[PDB]
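The structure under discussion appears below in the form of structure tokens.
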Amino acid sequence: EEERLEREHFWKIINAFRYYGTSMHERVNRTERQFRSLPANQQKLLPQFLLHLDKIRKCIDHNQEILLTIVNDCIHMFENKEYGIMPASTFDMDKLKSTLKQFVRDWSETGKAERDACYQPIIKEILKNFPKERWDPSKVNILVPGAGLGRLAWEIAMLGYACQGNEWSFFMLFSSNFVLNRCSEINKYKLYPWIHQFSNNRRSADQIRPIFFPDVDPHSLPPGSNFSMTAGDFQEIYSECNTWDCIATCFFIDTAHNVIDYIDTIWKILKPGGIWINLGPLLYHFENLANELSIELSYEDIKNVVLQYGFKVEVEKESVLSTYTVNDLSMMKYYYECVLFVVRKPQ
Amino acid sequence: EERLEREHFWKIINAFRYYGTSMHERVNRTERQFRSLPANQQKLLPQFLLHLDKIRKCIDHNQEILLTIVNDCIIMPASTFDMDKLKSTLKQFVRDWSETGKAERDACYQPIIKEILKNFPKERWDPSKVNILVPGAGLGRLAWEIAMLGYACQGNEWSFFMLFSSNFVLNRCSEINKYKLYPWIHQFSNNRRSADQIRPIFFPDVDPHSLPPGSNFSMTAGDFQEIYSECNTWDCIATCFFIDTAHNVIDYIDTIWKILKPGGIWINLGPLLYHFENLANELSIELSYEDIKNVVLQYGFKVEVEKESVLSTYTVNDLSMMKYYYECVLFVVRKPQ
Ligand SMILES: Nc1ncnc2c1ncn2[C@@H]1O[C@H](CSCC[C@H](N)C(=O)O)[C@@H](O)[C@H]1O
Ligand SMILES: Nc1ncnc2c1ncn2[C@@H]1O[C@H](CSCC[C@H](N)C(=O)O)[C@@H](O)[C@H]1O
Ligand SMILES: Cn1cncc1C[C@H](NC(=O)CCN)C(=O)O
Ligand SMILES: Cn1cncc1C[C@H](NC(=O)CCN)C(=O)O
Ligand SMILES: [Ca+2]
Ligand SMILES: [Ca+2]
């Protein structure tokens, strides 16, 4: 039951990767169809339009190649031997499009500013509580749930902490497995994360511009590094109590069906005296989804729940600005005024 | 014609009437889910169901303000599309007619109004003989501000959501801040404090019936392409967050060029969030700003002002942990004489 539904989920994501080209091409063919239905005099006002559509198509083909490399990597895994054709949902295609942007955030020089706003404060808090002068960082155990493409877990590991990223989503697992285990040359790969955006373009070239990755070799972890990634629901995988020195969550807790469940887990699996570092907003992932449990709390209520569990609050900064896979050439942008806090389980 | 507009009219009246139902069902889902939690978890939040009740009261109040707009004008399940438009409408009240919306208005309307004063000064024009057209006037605040300067200004709006509201605010309203809405109660995510959700706004911040004497202000209902067909008529057309509503922006540009007088100016400020992009079966020509400028040039407009990266927001919740902004373009182009 567990293993079969995992198996179903698995090939569904695979199929979604395989379907990216068909989806996007149909979108561009809608556009070409409509453009050609215009009065011809209007089409001659834009004598480069059809050419630009052809450049998008090449971009789609290139993105599809990256996605097929990821699919090829995960099918032939040493530990994916346990798992063994339909059109993907529009929901999967959106997750796909989100995945490609995630490569900018986590593994491109283009996403350094965003990492500076979201990751530096977490890393800064870790160094504050486990200073190199008093702690062998190899003996400090740090769990990073919802690690995504894994850049933050990786950065912690670069300092020598015994860091383990966990992730539930096969979009994220397929991709991080590829970037972390196969990209051993800086900026060897390239993708087009903005071709999906047709609104709010200053220049048409803006939509077809590339980003390169990885800006950094993942295998430049120094010897003595202790870095790993796990696949599964972190509530089910990390059930052993009193284990972790530090749990670090970035844009994570608003992905729960019930964030109270998350807080209950973090309390049980922290070592007495350990800390929970959090940075992020409260965009509840299940808010709209029919037939899904979604408990949407204000930050005020989250703090009250944290306080009642017994945590003691060491750092609290509200209005920490950051973006999330922003396109800095776009005429429309979203930003977050995140909360950062460091709470501590009493010893 | 008459029969199909008849259908559109009552569909929107019905959406106005279904607002309380739609919102209460949303709250119902929350309450069922909270009550489904284990008792130990529920105890941790002893004001949650009380807070829900306060939301419901805000809901009920909003529904009263909506019914007032509909009787001042004069029950089936409306589409989520309508209800989103409805929620959008209540947010517009903040933008166009609340002290809270002043920051946005200064960002979006003041640069347009300054350009109007620049191109129609008293040393050259009798302001009351200058005809200015505001397509997509919304709740009409901008058009009103232009008419307040002594120009002959006509707002135009297609949506019945706006027309009901703009009528109610411009004709049936006198006393400042007499009325209040709860425009944020539908946002359950990204709240700092629970109390921000049930936070009230008041309108109108300024008295609409303070037009000076001889002022020439009017508002019309319908497709601005179909209503305005007299070529060489308008001294100025002012579009604010408007042109990206077109099925085909080239069509809007053609209408504007043709209905401006020789010497008339088109002022534009907004982004390019194309309204029909992600809608099935609807035509949608999504152009870059570069392409729109190439089209405008080929028509023969002379370009007088072009500012990119004009920062502004649109019905923003100042207290929310999530926020959008636009890097708009402002331009003024003249139809040559
Ligand atoms: N139950 C669960 N256990 C582990 N990860 C989960 C989870 N539910 C959702 N997630 C994942 O949590 C991730 C949050 S995205 C955040 C990624 C990264 N740390 C960053 O901030 O940039 C998503 O990739 C999502 O798939
Ligand atoms: N053909 C048309 N004629 C008149 N209004 C139209 C129209 N097409 C779209 N609209 C309207 O244009 C409006 C854009 S919102 C802009 C409102 C206001 N000027 C502001 O920026 O605050 C919408 O209310 C929409 O209903
Ligand atoms: C990951 N996460 C968890 N809480 C919030 C987020 C941000 C993310 N936001 C975007 O992708 C577009 C940004 N304007 C999302 O929607 O998942
Ligand atoms: C009116 N308009 C025309 N071009 C863009 C807009 C903005 C408007 N934006 C919102 O409502 C949410 C923004 N935070 C919309 O998309 O209707
Ligand atoms: Ca082009
Ligand atoms: Ca072609």
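Residues displayed in chain B correspond, in order, to Swiss-Prot positions 58-131, 147-409.
So how was this one determined? The header says X-ray crystallography, 2.8 Å.
Placement of Cβ uses the backbone N, Cα and C atoms for every residue, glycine included.
The S-adenosyl-L-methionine binding site feature in Swiss-Prot is assigned to B:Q164, B:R167, B:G208, B:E229, B:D295, B:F296, B:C312, B:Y324; the stated evidence is experimental evidence. Per Swiss-Prot, carnosine binding site is recorded for B:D316, B:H347, B:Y398. Quoted from Swiss-Prot, the note on the mutagenesis of B:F313 to A is: Impairs N-methyltransferase activity. Where Swiss-Prot documents B:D316 to A, E or N as a mutagenesis experiment, the accompanying text is: Impairs N-methyltransferase activity. Quoted from Swiss-Prot, the note attached to the mutagenesis of B:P343 to A states: Impairs N-methyltransferase activity. Here the residue is the original one, while Swiss-Prot reports the published mutagenesis B:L345 to A with the comment Significantly reduces N-methyltransferase activity. Among the mutagenesis entries in Swiss-Prot is B:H347 to A or F, noted as: Impairs binding to S-adenosyl-L-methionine. Significantly reduces N-methyltransferase activity. Annotation of the mutagenesis experiment B:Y386 to F or W in Swiss-Prot: Reduces N-methyltransferase activity. For B:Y396 to A, Swiss-Prot lists a mutagenesis experiment annotated as follows: Reduces N-methyltransferase activity.
Features as recorded by Swiss-Prot, highlighted on the structure.
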residue	record	Cβ contacts under 8 Å, 6 or more apart
B:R167	S-adenosyl-L-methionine binding site	B:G173, B:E176, B:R177, B:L211, B:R213, B:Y386, B:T387
B:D295	S-adenosyl-L-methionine binding site	B:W230
B:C312	S-adenosyl-L-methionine binding site	B:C180, B:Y181, B:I184, B:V206, B:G208, B:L214, B:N340, B:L341, B:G342
B:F313	mutagenesis position	B:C180, B:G208, B:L341, B:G342, B:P343, B:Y386
B:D316	mutagenesis position	B:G342, B:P343, B:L344, B:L345, B:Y346, B:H347
B:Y398	carnosine binding site	B:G342, B:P343, B:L383, B:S384, B:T385, B:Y386
Packing count at B:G208 (S-adenosyl-L-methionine binding site) (other Cβ atoms within 10 Å of its Cβ): 20
Of B:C312, B:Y324, B:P343, B:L345, B:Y398, chain A-adjacent recorded positions (C-beta under 8 angstroms): B:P343, B:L345, B:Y398
Top Cα neighbour of B:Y396 (mutagenesis position) in the set of binding-site residues B:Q164, B:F296, B:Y324: B:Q164
The one of B:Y324, B:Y386 whose CB sees the fewest other CB atoms within 10 Å, among these recorded positions: B:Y386
B:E229 (S-adenosyl-L-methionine binding site) CB neighbourhood, other CB atoms within 10 A: 24
Intrachain C-beta neighbours of B:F296 (S-adenosyl-L-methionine binding site), sequence separation six or more, cut-off 8 angstroms: B:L205, B:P207, B:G208, B:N228, B:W230, B:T327
Largest inter-residue Cα distance among B:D316, B:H347, B:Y398 [record-listed carnosine binders, Å]: 15
For S-adenosyl-L-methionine, whose listed binding residues are B:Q164, B:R167, B:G208, B:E229, B:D295, B:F296, B:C312, B:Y324, the greatest C-alpha pairwise distance in Å: 25
Spatial reach required of the 15 unmodelled residues, as Cα distance in Å from B:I131 to B:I147: 16
